[PDB]
Number of protein chains: 2
Amino acid sequence: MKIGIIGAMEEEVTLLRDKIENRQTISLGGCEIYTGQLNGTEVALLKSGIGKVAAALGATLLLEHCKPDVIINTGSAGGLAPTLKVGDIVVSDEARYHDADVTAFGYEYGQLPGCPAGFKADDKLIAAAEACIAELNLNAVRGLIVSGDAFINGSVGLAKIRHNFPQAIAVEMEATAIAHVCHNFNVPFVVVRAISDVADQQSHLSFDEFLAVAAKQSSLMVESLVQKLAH
Amino acid sequence: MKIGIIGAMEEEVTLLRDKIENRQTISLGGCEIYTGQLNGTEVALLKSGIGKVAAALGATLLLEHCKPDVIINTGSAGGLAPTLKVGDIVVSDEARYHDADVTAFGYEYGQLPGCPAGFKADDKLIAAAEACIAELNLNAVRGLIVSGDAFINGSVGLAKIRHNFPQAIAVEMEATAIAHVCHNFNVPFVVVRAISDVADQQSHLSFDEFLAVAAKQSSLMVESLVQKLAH
Ligand SMILES: CSC[C@@H]1CN(Cc2c[nH]c3c(N)ncnc23)C[C@H]1O
Ligand SMILES: CSC[C@@H]1CN(Cc2c[nH]c3c(N)ncnc23)C[C@H]1O
């Protein structure tokens, strides 16, 4: 069993990267993939860069070159659900694009032609993540994560997301791209991220301040989840 | 010399696909790549599907599996420059995302972190395209093409693009993703598309009506450009 892990930013992958034993580094297409064992389990960790296309490029390389059995997307997110504080965990049941609009041809808001309106995360990965949350006594929410190529910073950007996706629990910039690529290769995925900010007027200040705590909590979850999956 | 060609929709690749001799088909990651000779020149033609992530996935596969020397992105576009009529040609000097916004951290509107604000198309490919335009006596405009995951249909969507990118000559949904992937693999690209509509209130009706004429003119240009490049 080989577990693929994807994060966008150096801060989001560095704790996991550090823990990999017998680490090898592949540099291809402007991204880096680190392979080796994480507490005895074979992993391939991708640092993709930021946004949908960087994520899509990276995930495609990871799937082609490493053939992981499952994909876990880790990192930070902007919290939208009202019980989420900085550091808390979000688990995708589904991912949708908040910025896709082909409604002129009668597609659902957020849906691209040839795609389901939302990409569903794997039930067994969701269950395993929730059992880790329980075992670690973390506060978490499971539900819809939305992605786009924008950093949400209150004002009209936040308002549009709340209007179109009132059920969305978090927002970020890669998860749905990863989900889309996994869907097209028929590879199971789950998003397990942690809250850095609440996507409001203060989100730019909060992000800087609390990225480290978000990277720490998400990385703790990914470690626990990898161990759980290896059994 | 091997020329990579990318189109999103079946209508956009079918004329070229038909012309390929000794055609082989590769199916991978939900896309199709057709290889063989187009008027004697070795090509790899990708049908990607619609939008940024589908394009990014496809271009990554194409570059990895086929290693083309250059990439030509063909198909339809919404015309923004005032002298463009249906069927006319647009050539990218540059591609930018119209829907990317990380201005909260002081990136330029449309720029993603780790990327230039715009991706420049190859000068030699631009020159070769313009010489084909001349030889075919086509009406064309060269300049900025913007991409996003939205079909532009007048109203506020069009207004936002005209406001942020008044210099943009056309809008579509894949070109900048392709440019980004080419940038990260250091592969030259050019966008040569044709106008199907003017991205206004009528664009949904016009698109259906004139997709065929746009696919015909862009395909004629890609053929002429491939021949020109092979010399
Ligand atoms: C320079 S931004 C890179 C993104 C930041 N991280 C996600 C995220 C946290 N808060 C967010 C918010 N308010 N809006 C959008 N995205 C996020 C990781 C990467 O997706
Ligand atoms: C179901 S849409 C698939 C897109 C349509 N084609 C580009 C295009 C033409 N007119 C356009 C317009 N007004 N807004 C955005 N895109 C375009 C090809 C693909 O990108």
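When the header is checked for method, it gives X-ray crystallography, 1.8 Å.
Keep in mind that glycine also has a Cβ here, set from the backbone N, Cα and C atoms.
Residues annotated as active site, proton acceptor in Swiss-Prot: A:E12. What Swiss-Prot lists as active site, proton donor is A:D197. According to Swiss-Prot, the feature substrate binding site maps to A:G78, A:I152, A:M173, A:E174. Among the mutagenesis results in Swiss-Prot, A:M9 to A has the note: 13-19% of wild-type catalytic efficiency. The residue drawn here is the original one. For the mutagenesis of A:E12 to A or Q, Swiss-Prot gives this note: Loss of catalytic activity. The structure shown keeps the original residue. The mutagenesis experiment A:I50 to A is recorded by Swiss-Prot, whose note states: 12-23% of wild-type catalytic efficiency. A:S76 to A appears in Swiss-Prot as a mutagenesis experiment; the accompanying note says: 13-23% of wild-type catalytic efficiency. Mutagenesis annotation in Swiss-Prot: A:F151 to A, described as 0.5% of wild-type catalytic efficiency; the structure shown retains the original residue. Here Swiss-Prot notes a mutagenesis experiment, A:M173 to A, with the remark: 0.5% of wild-type catalytic efficiency. Here Swiss-Prot describes A:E174 to A or Q as a published mutagenesis experiment; the accompanying note says: Loss of catalytic activity. One entry in Swiss-Prot concerns the mutagenesis experiment A:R193 to A. Its note says: 13-28% of wild-type catalytic efficiency. What Swiss-Prot notes for the published mutagenesis of A:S196 to A is this: 2-4% of wild-type catalytic efficiency. Under its mutagenesis annotations, Swiss-Prot gives A:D197 to A or N the following note: Loss of catalytic activity. Experimental mutagenesis is annotated in Swiss-Prot for A:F207 to A, with the remark: 2% of wild-type catalytic efficiency.
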Cβ-based neighbourhood (8 Å from the centroid) of the substrate site, residues A:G78, A:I152, A:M173, A:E174 excluded: A:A77, A:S147, A:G148, A:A150, A:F151, A:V171, A:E172
Cβ-Cβ neighbours of A:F151 (mutagenesis position) (radius 10 Å): 25
Cα distance (Å, whole number) from A:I152 (substrate binding site) to A:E174 (mutagenesis position): 13
Candidates from A:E12, A:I50, A:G78, A:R193 close to chain B, where recorded positions are judged by Cβ under 8 Å: A:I50
Position of peak Cβ density within 10 Å, selected from the mutagenesis positions A:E12, A:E174, A:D197: A:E174
Recorded positions near A:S76 (mutagenesis position) (Cα-Cα within 10 Å), from A:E12, A:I50, A:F151, A:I152, A:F207: A:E12, A:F207
Rounded inter-Cα distance in Å - A:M173 (mutagenesis position), A:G78 (substrate binding site): 10
Three-state secondary structure, A:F207 (mutagenesis position) (per DSSP): helix
Alpha-carbon distance [A:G78 (substrate binding site); A:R193 (mutagenesis position)] in Å: 10
